[PDB]
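First the structure, which I've put down as structure tokens, then a few questions once you've had a look.
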Amino acid sequence: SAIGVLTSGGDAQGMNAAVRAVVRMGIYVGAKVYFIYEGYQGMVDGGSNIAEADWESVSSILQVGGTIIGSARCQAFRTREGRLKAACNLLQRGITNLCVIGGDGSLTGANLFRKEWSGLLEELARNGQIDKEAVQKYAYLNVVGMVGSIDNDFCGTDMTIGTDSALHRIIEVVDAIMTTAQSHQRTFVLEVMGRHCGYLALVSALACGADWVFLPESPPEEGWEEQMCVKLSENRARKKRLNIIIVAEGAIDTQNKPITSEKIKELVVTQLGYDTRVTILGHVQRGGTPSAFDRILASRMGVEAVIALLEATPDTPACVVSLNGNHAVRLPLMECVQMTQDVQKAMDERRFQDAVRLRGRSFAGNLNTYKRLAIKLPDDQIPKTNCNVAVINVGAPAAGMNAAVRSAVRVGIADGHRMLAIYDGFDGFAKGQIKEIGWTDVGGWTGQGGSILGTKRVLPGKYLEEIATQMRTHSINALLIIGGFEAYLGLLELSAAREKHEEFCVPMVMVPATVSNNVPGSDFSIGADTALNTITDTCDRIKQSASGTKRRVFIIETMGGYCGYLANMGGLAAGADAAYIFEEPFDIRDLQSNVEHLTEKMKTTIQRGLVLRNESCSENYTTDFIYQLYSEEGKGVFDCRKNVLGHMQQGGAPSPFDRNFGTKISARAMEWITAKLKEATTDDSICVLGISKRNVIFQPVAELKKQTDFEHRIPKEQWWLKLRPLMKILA
Amino acid sequence: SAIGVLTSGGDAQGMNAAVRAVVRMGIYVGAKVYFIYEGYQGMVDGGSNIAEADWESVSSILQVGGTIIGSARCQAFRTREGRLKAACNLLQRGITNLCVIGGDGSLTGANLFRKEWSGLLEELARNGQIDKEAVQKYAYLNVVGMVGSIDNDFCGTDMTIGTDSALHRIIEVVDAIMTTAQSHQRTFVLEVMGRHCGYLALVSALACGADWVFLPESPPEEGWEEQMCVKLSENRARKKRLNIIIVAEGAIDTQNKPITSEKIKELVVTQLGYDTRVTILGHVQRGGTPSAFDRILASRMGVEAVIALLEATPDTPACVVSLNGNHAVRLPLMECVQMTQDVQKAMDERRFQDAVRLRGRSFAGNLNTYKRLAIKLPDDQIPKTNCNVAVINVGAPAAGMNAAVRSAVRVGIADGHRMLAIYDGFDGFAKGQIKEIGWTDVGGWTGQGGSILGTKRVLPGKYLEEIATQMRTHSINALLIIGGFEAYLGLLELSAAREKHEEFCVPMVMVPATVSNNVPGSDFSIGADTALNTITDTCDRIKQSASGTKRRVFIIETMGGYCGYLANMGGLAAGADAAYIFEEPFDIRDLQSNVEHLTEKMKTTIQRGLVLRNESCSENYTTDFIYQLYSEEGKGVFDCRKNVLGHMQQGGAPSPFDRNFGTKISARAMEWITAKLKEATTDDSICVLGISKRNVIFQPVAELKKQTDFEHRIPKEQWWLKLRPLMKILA
Amino acid sequence: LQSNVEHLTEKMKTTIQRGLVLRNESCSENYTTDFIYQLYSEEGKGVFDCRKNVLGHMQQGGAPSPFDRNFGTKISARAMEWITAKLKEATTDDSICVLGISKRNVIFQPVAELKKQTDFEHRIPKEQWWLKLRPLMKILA
Ligand SMILES: Nc1ncnc2c1ncn2[C@@H]1O[C@H](COP(=O)(O)OP(=O)(O)CP(=O)(O)O)[C@@H](O)[C@H]1O
Ligand SMILES: Nc1ncnc2c1ncn2[C@@H]1O[C@H](COP(=O)(O)OP(=O)(O)CP(=O)(O)O)[C@@H](O)[C@H]1O
């Protein structure tokens, strides 16, 4: 009936996408929606800090860091006197539906407010408000929270709006700084945010393959000073021309004593005498522009939040909207606030594995993976099989492939295999471009764009004899492929060729890597976040144009092949007005309908348009056709420009999502390989390791055939199609 | 003969573009060229720190911060014992020509070494070297320096390699931060580099329209504490949701006492009680990737340096290569090293106007312009004319237009005019979209992409009657136009329409703004540095992807109209293999010849290609044609991809060059307007204010007609065409 | 366009399952022969399919048709008669004109007079006789 939305706490990139999603979805469901300026402060002050919102108020906001409606820290809201005055102002305007976008504290605050919402009974016991209105507006205080925080603090949620973006800032800094660690082989201690949370520290570290990291959840344990210094001297012996050490603000040892970045420098300058600087990043990390992931994430939960509020009844407890396993869920607000404090309590009580376990499994996966690729046991202590495992790149280049290779190699070596790097995909395979590869060979790869080993789309079918010859020559006991649809096709071909060539009767696993995200058996592929970010950046600049000129509509063609992932998701994140794709037919009625919408849109103040066309979405309805239609039908009203982005959409260095995705899923694949070799051939030894809903699973290529449209190289059931109605709503 | 190049001192972005330019140009003139690794240290150590360089060695270097060959600080080089050993190693390889890329100290070192050369006579008096070789390799030690430094320290030079890039890092941080300041209404004190130089502080401040700045050249003078605090409270009264204060590392008051950023925070937290943070940026500012300006700059001086060396004779004194007024000059090395110390001596001796005067006029122009737009005299003290001056945007959107508008408005108001903002170019003019605009209305624009007032290409010719009606209605005493060729054409039309419409008999001035840089009467236009960076940014990401297979050529189409500025300069900065432009005809022989070159290039290790096509460089030879030719003729060898960059080249946020160029030239134009109105119509009152070689000048539109190719809307004589031989040399 | 496409669709429920669409080469900037080909192709998808042809420079001809030979012959002779008659009376608008067929009979019209009857920007006249026949095509189809 009336919805109020506010933004409390340390601001986060994506907060604006969320407010936009709540205001638009609220209005779309036919509700009125009120801004509450300056977080809880606006609610305490009242009056004009509360103001109705229309469609136009949330445009030009999406692509912008921080909150276009303010975040106040609000002391007053920690006091009964403040909360009475807040509740009063809400009742003044009939607001009893509340959407609160903030962090641990903001949500602890809203949980407390909700419980206390019979502060109304105080209001009546004074003049405050009418007696009968203590019952009209009673405990139908309907609270829903979304966690907007760069820290990944909150317990319920797998992810928080801001984190991906903050990690972008950190890695932009880290990548920038690595070129100045050559002006002397400098050691840089970088101090990142996460006051009582190590997530942002951990992820950064993993993403830039950092030499050491410090988290409060998981302290170093006694004697690390020497072990770290061994690492950094070993690194000068490996000839590494720098060192990078990532330190959470709230890092501690096993006694809860601060490990400060200035402390670390003194240790390194003292023991080793390396030239050493310390950068305190600070509020950069809250700033800049919201990544495509946060824009989309925030947009999905702005919408679920509005549904959760209207679906709520006086029975339903206050909840927190979350994406767990790429599905939007509601979680009871009380319990999540509780669980988060519990994590502080675990650290406070020197119970560190408990803090880590309570953080979620995700946290522990990052931590475990990081250690494995950062600390190398001496050859003496890693005994193990005389197995030789190969690593190859197949498909077109995808950002993150390199990270992936480095991970596979180190985990294999760590598991005591011997790692063979195969060059140029199945081309180099057929021609025997194979060489042994070690731990140091893959150092500094975690953020390299493209493919250093080299990648080709060519399939193995016509080189089975030659390829089988190479496996025999090099005694290849297993194979890991990092690639796109061509890899998948490659496994099918080799699976079928087993009965003629013994050499292919080994465990073969693939992890998916392409900008296109068209690989069957995985909801995500290494490289697509990078691409979405370049698309998102580009559309932002485009709309800025459309906006200066006014009355202009841009038609923009994107990649994907027949896979409308980049187009669709790119559309959402850029706040386009339409994104045509192959998996959703559209006729000239659909086009005329969008054209008529845009026409009406040019009677408002937002006189711009953004239309995205998947490059292979329609035989006849080409980018030109669409450009010609809209140009012509808008004739009294707007004009158009077509742009074909083409292969620059790939982007450059992989985005952190792709680096870590590359790193994490590849290591998980190698684990599978060693476990299999350890029990020493059927369908179960040739599979795709991919992300399916909640968890990662290995799916035999046999099974994926029936789930695959071979003729357009896209899967048959694609998860992101369920999101199609958002674009149109949120526009 | 033989040339050696080294990189000493605090490293700077663009140092690599310079080494590449020296190696390629050295070889091109048929010299041998040696790397000297690790600055002066490599020269002292000898052996393999000196290594001959071939063509291939300097590829993949251009787009990378810092030095691919090291910078050592070198104590040994401060001692006769070190310099003897250095001189010895040079003679061992016949190196007697030296190119030194560094700063104050590096260059002071090379000047000393030069004077002392015939430390050789010591070499003979020992075993060191043959007696007769003390005369073959004698005082034909030929030294040439280039200044690679982010600080703009050195005196001779107008600009130093690294500054533009560093200012990019700073503004990237400052832009990122503004977002979290809005959110909480925070005051941010940012501490930037410039140990004993205020340039990087000053330019930043101007580029992000900072609320206060602190330079060591120009201290605050007594009573600033209160004056600053008045400013920041006035800013909350204006409802500005943040404050940004830029503090040079080496800021001081009039007594040479440190003004620390932690000191500023205490003053603001104390007197006003605003929420306040401090960011120390640190070595981020030396990092990241070299801007297009530094790439081009460094490339032009790498080349001049090689010429300077071979043209030198034992008479000619060691020099420092510089761009002053966009023309490469040689400056005696001794005198420039002297002058720079003089500036420290001036500050040390509390002689502050002398430090500013010795910094150059450029420095004092930035400082003066900054103050004018940052400090607003109370209405009481700004009396002045009852004149109404209009500001309009004409042409397609260009990054920096907004900065320009803000500057015009404030300088006009400061000059006691009444400022009218005209919306949507001559469209809105004809339709009377005119409104008064004030000081606060333009706050926060300095870094806004696109055009907030709005721009249209439509010309006034068919709306003279209507437009004249608007000037009469609003009593428009003068006009400032920020725009491209359409503005220029617009002034010609209105100039001609004077005799029929009295209303156009006012002073009209235009400042040039377009990504294209095709405006006659100016070597530069507001928006083109942004576009060059977008082009440069994009090629970098392209080269970053596809990595191991290579044998790929990218054909990339750029804007400009018929103006090959973006294409040509973009080509240089991106290190392209060709950039086809309209001002230099090419036939199918030319194309076949480039294709056959690239073919030979794929027999080397650098198997990539980059071809840029100005979008209107040829009717028949389209981007597709070129893509089809190269694709086909490389068939055994390489393959291709075409990309049409399109409307992103306008930009996201304007680059600092464009912001400051926008700000400075617009203010200068408004000055002209007020001076003209003060003497109160012929050709001299309708002109283009533009940058011509060394200095800015107003040129009547009458005079520019003969200097204009009207049919292709480019000027006739274009300064950057003299640079055409570089691309091919440096490739 | 959509209305013609829907007509042809219904037409393919009768026995005359063919279609013929003609496009004047400059009839629309945006609605090109390809656009129309793409629309009809796509919207007929369950029903009919398409082929585009651009006739081009054959439309000039091989040998002229008899109408054109005789028209060429008859009007040119008539123009020469005019020339000799004029030269025989031996300068204003009436000596520079277009000899052309207007309704029933041929007439000489000064170029001065034809300017106001001319769309210069698309090089067609303003009032064109055959446009009165436009309803026939649809009727007779
Ligand atoms: N009892 C409570 N506990 C915590 N926060 C509360 C609260 N009651 C109100 N709040 C609000 O939360 C603000 C505290 O800062 P805060 O902890 O909320 O940041 P945040 O949630 O956005 C990021 P993080 O959760 O990582 O701290 C206060 O200004 C106050 O208005
Ligand atoms: N008088 C001198 N004689 C010999 N070497 C000298 C010298 N002055 C400077 N150098 C060289 O340069 C270094 C010392 O000053 P430095 O080069 O570091 O300043 P700089 O030129 O890099 C940057 P800035 O612009 O801030 O002064 C030493 O490594 C030394 O090799």
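Count begins at 1; order follows the chain as displayed.
Quick check of the header: X-ray crystallography, 3.0 Å.
Even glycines carry a Cβ here, placed using N, Cα and C.
According to Swiss-Prot, the protein has these features:
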ACT_SITE  A:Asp151  active site, proton acceptor
BINDING   A:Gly10, A:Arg73, A:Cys74, A:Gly103, A:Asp104, A:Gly105, A:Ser106  ATP binding site
BINDING   A:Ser149, A:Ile150, A:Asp151, A:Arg186, A:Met193, A:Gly194, A:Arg195, A:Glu249, A:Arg277, A:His283, A:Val284, A:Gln285, A:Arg286  substrate binding site
BINDING   A:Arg457, A:514-518, A:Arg552, A:559-561, A:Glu615, A:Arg641, A:647-650, A:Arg713  beta-D-fructose 2,6-bisphosphate binding site
MUTAGEN   A:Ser362 to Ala (Swiss-Prot position 386)  Decreased interaction with ATG4B
Near ligand 1, which of the binding-site residues A:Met193, A:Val284, A:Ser516 have CB less than 6 Å from any of its atoms?
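List returned for ligand 1: none.
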Measuring Cα to Cα, tell me the gap between A:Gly10 (ATP binding site) and A:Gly561 (beta-D-fructose 2,6-bisphosphate binding site) in whole angstrom.
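Distance between the two Cα atoms comes out at 41 Å.
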If you measure every Cα to Cα pair among A:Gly10, A:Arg73, A:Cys74, A:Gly103, A:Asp104, A:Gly105, A:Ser106, the residues listed for ATP, what is the largest value in Å?
14
Where's the emptiest Cβ shell within 10 Å among the recorded positions A:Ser149, A:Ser362, A:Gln650?
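Relative to the other recorded positions in A:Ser149, A:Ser362, A:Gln650, A:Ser362 has the fewest Cβ atoms within 10 Å.
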Restricting to the same chain and to sequence separations of six or more, state which residues have a Cβ under 8 Å from that of A:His647 (beta-D-fructose 2,6-bisphosphate binding site).
A:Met559
Name the residue among the binding-site residues A:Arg73, A:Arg195, A:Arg277 whose Cβ has the smallest number of other Cβ atoms within 10 Å.
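Minimum Cβ neighbour count within 10 Å, taken over the binding-site residues A:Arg73, A:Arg195, A:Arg277, occurs at A:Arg195.
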To the nearest whole angstrom, what is the C-alpha distance linking A:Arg195 (substrate binding site) and A:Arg457 (beta-D-fructose 2,6-bisphosphate binding site)?
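Roughly 46 Å, rounded to the nearest whole number.
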Chain B sits near which of the recorded positions A:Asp151, A:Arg277, A:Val284, A:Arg286, A:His647, A:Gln650, counting only a Cβ gap under 8 Å?
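Filtering A:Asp151, A:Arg277, A:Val284, A:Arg286, A:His647, A:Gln650 for a Cβ under 8 Å from chain B leaves A:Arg277, A:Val284, A:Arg286, A:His647, A:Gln650.
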Note down the number of other Cβ atoms within 10 Å of the Cβ of A:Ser106 (ATP binding site), including every protein chain shown.
28
Considering only the binding-site residues A:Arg73, A:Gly103, A:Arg457, A:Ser516, which residue has the minimal Cα-Cα separation from A:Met193 (substrate binding site)?
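Going through A:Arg73, A:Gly103, A:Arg457, A:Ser516 one by one, the closest to A:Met193 (substrate binding site) is A:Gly103.
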Determine which residues of the same chain, besides A:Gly10, A:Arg73, A:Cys74, A:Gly103, A:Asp104, A:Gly105, A:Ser106, have their CB within 8 A of the center of the CB atoms at the recorded ATP site, and list them by sequence.
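These residues sit around the ATP site: A:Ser8, A:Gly9, A:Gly39, A:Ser71, A:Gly102, A:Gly109.
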If we count other C-beta atoms within 10 Å, could you say which of the binding-site residues A:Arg286, A:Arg457, A:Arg552 has the fewest?
A:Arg457
Within its own chain, what residues at least 6 apart in sequence put their Cβ under 8 Å from the Cβ of A:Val284 (substrate binding site), listed in sequence order?
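Sequence-distant Cβ neighbours: A:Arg169, A:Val173.
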Most Cβ neighbours within 10 Å: which of the binding-site residues A:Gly10, A:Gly105, A:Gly561 is it?
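Result of the Cβ crowding comparison: A:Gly10.
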Is any of the recorded positions A:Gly103, A:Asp104, A:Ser362, A:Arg457, A:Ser516 within 10 Å of A:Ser149 (substrate binding site) (Cα-Cα), and if so, which, in sequence order?
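So the list reads A:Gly103, A:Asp104.
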Helix, strand or coil for A:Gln650 (beta-D-fructose 2,6-bisphosphate binding site)? Use DSSP.
helix
Using Cα coordinates, what distance in whole Å links A:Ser106 (ATP binding site) and A:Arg457 (beta-D-fructose 2,6-bisphosphate binding site)?
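Here the two Cα atoms are 50 Å apart.
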Round to a whole number and give the Cα-to-Cα distance in Å for the pair A:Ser516 (beta-D-fructose 2,6-bisphosphate binding site) and A:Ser362 (mutagenesis position).
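So the Cα of A:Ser362 (mutagenesis position) lies 25 Å away from that of A:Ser516 (beta-D-fructose 2,6-bisphosphate binding site).
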